[PDB]
Amino acid sequence: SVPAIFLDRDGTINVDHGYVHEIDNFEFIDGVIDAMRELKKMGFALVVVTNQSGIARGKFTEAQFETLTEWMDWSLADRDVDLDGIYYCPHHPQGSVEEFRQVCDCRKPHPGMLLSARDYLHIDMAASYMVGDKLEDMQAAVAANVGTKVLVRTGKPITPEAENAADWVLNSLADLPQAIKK
Ligand SMILES: [Zn+2]
(Lines of atoms letter the chains of each structure in order from A and count residues from 1; the text may use other names and numbers.)
(Lines give C-alpha, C1' and ligand atoms only; values in the text may rest on other atoms or scores of the structure.)
Protein backbone atom coordinates (compact mmCIF):
# COMPACT_ATOMS: atom_id res chain seq x y z
CA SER A 1 0.00 0.00 0.00
CA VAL A 2 1.05 3.63 -0.44
CA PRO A 3 0.61 6.75 1.66
CA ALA A 4 -1.17 9.63 -0.07
CA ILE A 5 -1.71 13.34 0.02
CA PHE A 6 -5.37 14.00 -0.60
CA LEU A 7 -5.80 17.50 -2.08
CA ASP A 8 -8.74 19.82 -2.46
CA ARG A 9 -8.52 21.90 -5.65
CA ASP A 10 -9.93 25.44 -5.27
CA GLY A 11 -8.07 27.22 -2.49
CA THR A 12 -5.39 24.52 -2.23
CA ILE A 13 -4.08 23.96 -5.75
CA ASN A 14 -5.64 26.98 -7.55
CA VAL A 15 -6.74 30.48 -6.50
CA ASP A 16 -10.47 30.36 -5.59
CA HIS A 17 -11.95 33.08 -7.80
CA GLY A 18 -15.44 31.57 -7.32
CA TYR A 19 -16.81 28.75 -9.47
CA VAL A 20 -13.56 28.42 -11.43
CA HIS A 21 -14.24 26.47 -14.59
CA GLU A 22 -12.19 28.17 -17.32
CA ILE A 23 -8.54 27.60 -18.20
CA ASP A 24 -7.92 31.35 -18.36
CA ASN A 25 -9.18 31.75 -14.76
CA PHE A 26 -7.20 28.82 -13.38
CA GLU A 27 -4.20 30.12 -11.48
CA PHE A 28 -1.87 27.72 -9.63
CA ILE A 29 -1.02 28.99 -6.14
CA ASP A 30 2.64 29.99 -5.70
CA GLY A 31 4.95 27.07 -4.95
CA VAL A 32 2.33 24.30 -5.06
CA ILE A 33 3.59 22.59 -8.21
CA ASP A 34 7.12 22.43 -6.74
CA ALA A 35 5.63 21.11 -3.49
CA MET A 36 3.62 18.43 -5.32
CA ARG A 37 6.74 17.36 -7.14
CA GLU A 38 8.59 17.10 -3.74
CA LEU A 39 5.72 15.16 -2.12
CA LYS A 40 5.90 12.57 -4.93
CA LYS A 41 9.64 12.32 -4.25
CA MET A 42 8.85 11.70 -0.53
CA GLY A 43 6.86 8.59 -1.51
CA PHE A 44 3.30 9.97 -1.57
CA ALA A 45 0.53 9.31 -4.02
CA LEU A 46 -1.22 12.57 -4.95
CA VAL A 47 -5.02 12.44 -5.23
CA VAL A 48 -7.31 15.40 -5.96
CA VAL A 49 -10.68 15.16 -4.17
CA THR A 50 -12.94 18.11 -5.02
CA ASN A 51 -16.54 19.15 -4.44
CA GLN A 52 -17.84 20.81 -7.61
CA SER A 53 -21.45 21.59 -6.74
CA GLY A 54 -21.42 24.41 -9.31
CA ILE A 55 -22.23 21.63 -11.79
CA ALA A 56 -25.43 20.73 -9.91
CA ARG A 57 -26.22 24.49 -9.61
CA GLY A 58 -25.75 25.12 -13.32
CA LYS A 59 -22.98 27.66 -12.74
CA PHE A 60 -20.98 25.70 -15.34
CA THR A 61 -21.29 22.37 -17.10
CA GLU A 62 -19.73 18.96 -16.61
CA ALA A 63 -18.14 19.46 -20.08
CA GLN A 64 -16.48 22.63 -18.79
CA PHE A 65 -15.27 20.78 -15.70
CA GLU A 66 -13.88 17.78 -17.69
CA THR A 67 -12.10 20.15 -20.07
CA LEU A 68 -10.43 22.05 -17.26
CA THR A 69 -9.52 18.81 -15.41
CA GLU A 70 -7.89 17.29 -18.49
CA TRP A 71 -5.97 20.59 -18.98
CA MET A 72 -4.90 20.62 -15.32
CA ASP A 73 -3.72 17.00 -15.44
CA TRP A 74 -1.60 17.61 -18.58
CA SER A 75 -0.29 20.88 -17.17
CA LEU A 76 0.94 19.12 -14.06
CA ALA A 77 2.29 16.14 -16.04
CA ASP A 78 4.27 18.56 -18.25
CA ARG A 79 5.86 19.93 -15.03
CA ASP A 80 6.84 16.47 -13.73
CA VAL A 81 3.81 15.97 -11.42
CA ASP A 82 1.83 12.86 -12.35
CA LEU A 83 -1.41 12.86 -10.29
CA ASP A 84 -2.38 9.37 -9.10
CA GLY A 85 -6.10 10.06 -8.98
CA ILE A 86 -8.65 12.78 -9.53
CA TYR A 87 -12.02 12.49 -7.83
CA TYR A 88 -14.87 14.99 -7.84
CA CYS A 89 -18.40 15.35 -6.64
CA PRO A 90 -20.79 17.24 -9.03
CA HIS A 91 -23.88 16.68 -6.82
CA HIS A 92 -26.01 18.85 -4.63
CA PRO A 93 -29.36 17.81 -3.13
CA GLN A 94 -30.90 21.14 -4.19
CA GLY A 95 -29.24 21.11 -7.63
CA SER A 96 -31.10 22.80 -10.50
CA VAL A 97 -29.55 20.42 -13.00
CA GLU A 98 -31.67 17.28 -12.75
CA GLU A 99 -28.83 14.84 -13.62
CA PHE A 100 -26.85 16.01 -10.55
CA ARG A 101 -29.68 16.79 -8.15
CA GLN A 102 -29.28 14.22 -5.43
CA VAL A 103 -27.92 13.37 -2.08
CA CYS A 104 -24.75 11.30 -2.34
CA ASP A 105 -21.95 9.91 -0.27
CA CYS A 106 -19.18 11.63 -2.27
CA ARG A 107 -19.96 15.24 -1.22
CA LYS A 108 -17.51 16.15 1.54
CA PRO A 109 -18.00 15.88 4.59
CA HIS A 110 -19.04 12.43 3.35
CA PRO A 111 -15.80 10.36 2.96
CA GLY A 112 -16.84 8.63 -0.26
CA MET A 113 -14.24 10.08 -2.61
CA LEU A 114 -11.44 9.30 -0.16
CA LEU A 115 -12.73 5.71 0.41
CA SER A 116 -12.93 5.19 -3.35
CA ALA A 117 -9.35 6.44 -3.85
CA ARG A 118 -8.28 4.23 -0.93
CA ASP A 119 -9.56 1.09 -2.67
CA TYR A 120 -8.49 2.11 -6.19
CA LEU A 121 -4.84 2.95 -5.19
CA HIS A 122 -4.43 0.74 -2.12
CA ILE A 123 -3.78 3.69 0.23
CA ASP A 124 -2.46 3.48 3.80
CA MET A 125 -4.90 5.95 5.26
CA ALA A 126 -3.34 6.25 8.70
CA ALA A 127 -0.11 7.28 6.89
CA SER A 128 -1.90 9.80 4.70
CA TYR A 129 -2.73 13.51 4.82
CA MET A 130 -5.77 15.55 3.75
CA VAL A 131 -5.17 19.13 2.70
CA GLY A 132 -7.99 21.65 2.29
CA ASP A 133 -9.43 24.95 3.49
CA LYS A 134 -12.79 23.93 4.94
CA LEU A 135 -14.37 22.11 7.84
CA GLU A 136 -15.97 19.63 5.45
CA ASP A 137 -12.52 18.58 4.24
CA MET A 138 -11.37 17.84 7.79
CA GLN A 139 -14.59 15.99 8.60
CA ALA A 140 -14.32 13.82 5.46
CA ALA A 141 -10.73 13.06 6.55
CA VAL A 142 -11.58 12.00 10.13
CA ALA A 143 -14.33 9.72 8.77
CA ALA A 144 -11.86 8.07 6.37
CA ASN A 145 -9.19 7.50 9.05
CA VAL A 146 -6.74 9.92 7.41
CA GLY A 147 -3.85 10.22 9.82
CA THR A 148 -3.17 13.90 9.49
CA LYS A 149 -5.66 16.63 8.72
CA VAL A 150 -4.14 19.79 7.25
CA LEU A 151 -5.75 23.20 6.67
CA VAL A 152 -4.15 25.78 4.41
CA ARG A 153 -4.64 29.56 4.51
CA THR A 154 -4.72 30.09 0.72
CA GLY A 155 -8.49 29.54 0.36
CA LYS A 156 -11.57 30.25 2.46
CA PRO A 157 -10.92 31.96 5.81
CA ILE A 158 -10.18 29.36 8.48
CA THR A 159 -13.11 29.08 10.90
CA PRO A 160 -12.67 28.05 14.51
CA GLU A 161 -14.57 24.87 13.71
CA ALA A 162 -12.33 23.98 10.77
CA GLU A 163 -9.31 24.77 12.99
CA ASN A 164 -10.74 22.49 15.69
CA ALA A 165 -11.04 19.57 13.28
CA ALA A 166 -7.55 20.03 11.84
CA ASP A 167 -4.26 18.65 13.13
CA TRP A 168 -2.10 21.22 11.33
CA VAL A 169 -2.72 24.62 9.81
CA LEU A 170 -0.17 25.76 7.22
CA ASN A 171 0.13 28.91 5.13
CA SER A 172 -0.13 26.89 1.92
CA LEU A 173 0.44 23.51 0.32
CA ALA A 174 3.92 24.86 -0.49
CA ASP A 175 4.71 24.44 3.23
CA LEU A 176 3.69 20.79 3.45
CA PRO A 177 6.87 19.00 2.43
CA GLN A 178 8.88 20.84 5.14
CA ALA A 179 6.17 20.30 7.74
CA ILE A 180 6.20 16.54 7.03
CA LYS A 181 10.03 16.42 7.19
CA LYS A 182 9.93 18.21 10.55
ZN1 LIG B 1 -21.44 13.39 -4.83
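For chain A, we keep the numbers from Swiss-Prot: what you see runs 4-185, in order.
Recorded method for this deposit: X-ray crystallography, 1.5 Å.
Cβ atoms here come from the backbone N, Cα and C positions, even for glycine.
Among the features that Swiss-Prot reports, active site, nucleophile is placed at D11. Of all the Cβ atoms in the protein chains shown, 26 others lie within 10 Å of the Cβ of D11 (active site, nucleophile).
The active site, proton donor feature in Swiss-Prot is assigned to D13; the stated evidence is experimental evidence. Mapped onto three states, the DSSP output places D13 (active site, proton donor) in strand. Packing around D13 (active site, proton donor) is summarised by its Cβ count: 23 other Cβ atoms lie within 10 angstroms of its Cβ, all protein chains included.
The secondary structure of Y22 (substrate binding site), as reduced to three states from DSSP, is coil rather than helix or strand. Summarising the annotation, Swiss-Prot assigns substrate binding site to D11, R12, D13, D19, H20, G21, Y22, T53, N54, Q55, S56, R110, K111, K137 and lists experimental evidence as the type of evidence.
Annotation source Swiss-Prot lists Zn(2+) binding site at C92, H94, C107, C109, citing experimental evidence. Secondary structure at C107 (mutagenesis position), as computed by DSSP, is coil.
Quoted from Swiss-Prot, the note attached to the mutagenesis of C92 to A states: Reduces the catalytic efficiencies towards the alpha and beta-anomers of HBP. Around the Cβ of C92 (mutagenesis position), the number of neighbouring Cβ atoms within 10 Å comes to 21.
Quoting Swiss-Prot on the mutagenesis of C107 to A: More than 3-fold reduction in the affinity binding of HBP. Reduces the catalytic efficiencies towards the alpha and beta-anomers of HBP. Same-chain residues at least 6 positions away in sequence with a Cβ under 8 Å from that of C107 (mutagenesis position) are, in sequence order, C92, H94, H113, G115.
For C109 (mutagenesis position), the same-chain residues that are 6 or more apart in sequence and have a Cβ closer than 8 Å to its Cβ are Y90, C92, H94, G115, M116, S119. While the structure shown retains the original residue, Swiss-Prot records the mutagenesis experiment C109 to A with this note: Reduces the catalytic efficiencies towards the alpha and beta-anomers of HBP.
The 10 Å shell around the Cβ of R110 (mutagenesis position) contains 21 further Cβ atoms across the protein chains shown. Mutagenesis annotation in Swiss-Prot: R110 to A, described as Significant reduction in the catalytic efficiency of hydrolysis of the physiological substrate HBP; the structure shown retains the original residue.
For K137 (mutagenesis position), the count of additional Cβ atoms within 10 Å of its Cβ stands at 24 [all protein chains shown]. In the three-state DSSP classification, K137 (mutagenesis position) falls within coil. Mutagenesis annotation in Swiss-Prot: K137 to A, described as 8-fold reduction in the affinity binding of HBP; the structure shown retains the original residue.
Within 10 Å of its Cβ, the residue among the binding-site residues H20, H94, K111 with the fewest other Cβ atoms is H20.
Using a 10 Å radius centred on the Cβ of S56 (substrate binding site) and all shown protein chains, the other Cβ atoms total 17. Checking the recorded positions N54, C107, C109 for a CB within less than 6 Å of any atom of ligand 1 leaves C107, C109, listed in sequence order. In the three-state DSSP classification, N54 (substrate binding site) falls within a strand. Within 10 Å (C-alpha to C-alpha) of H20 (substrate binding site) lie the following recorded positions from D13, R110, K137: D13.
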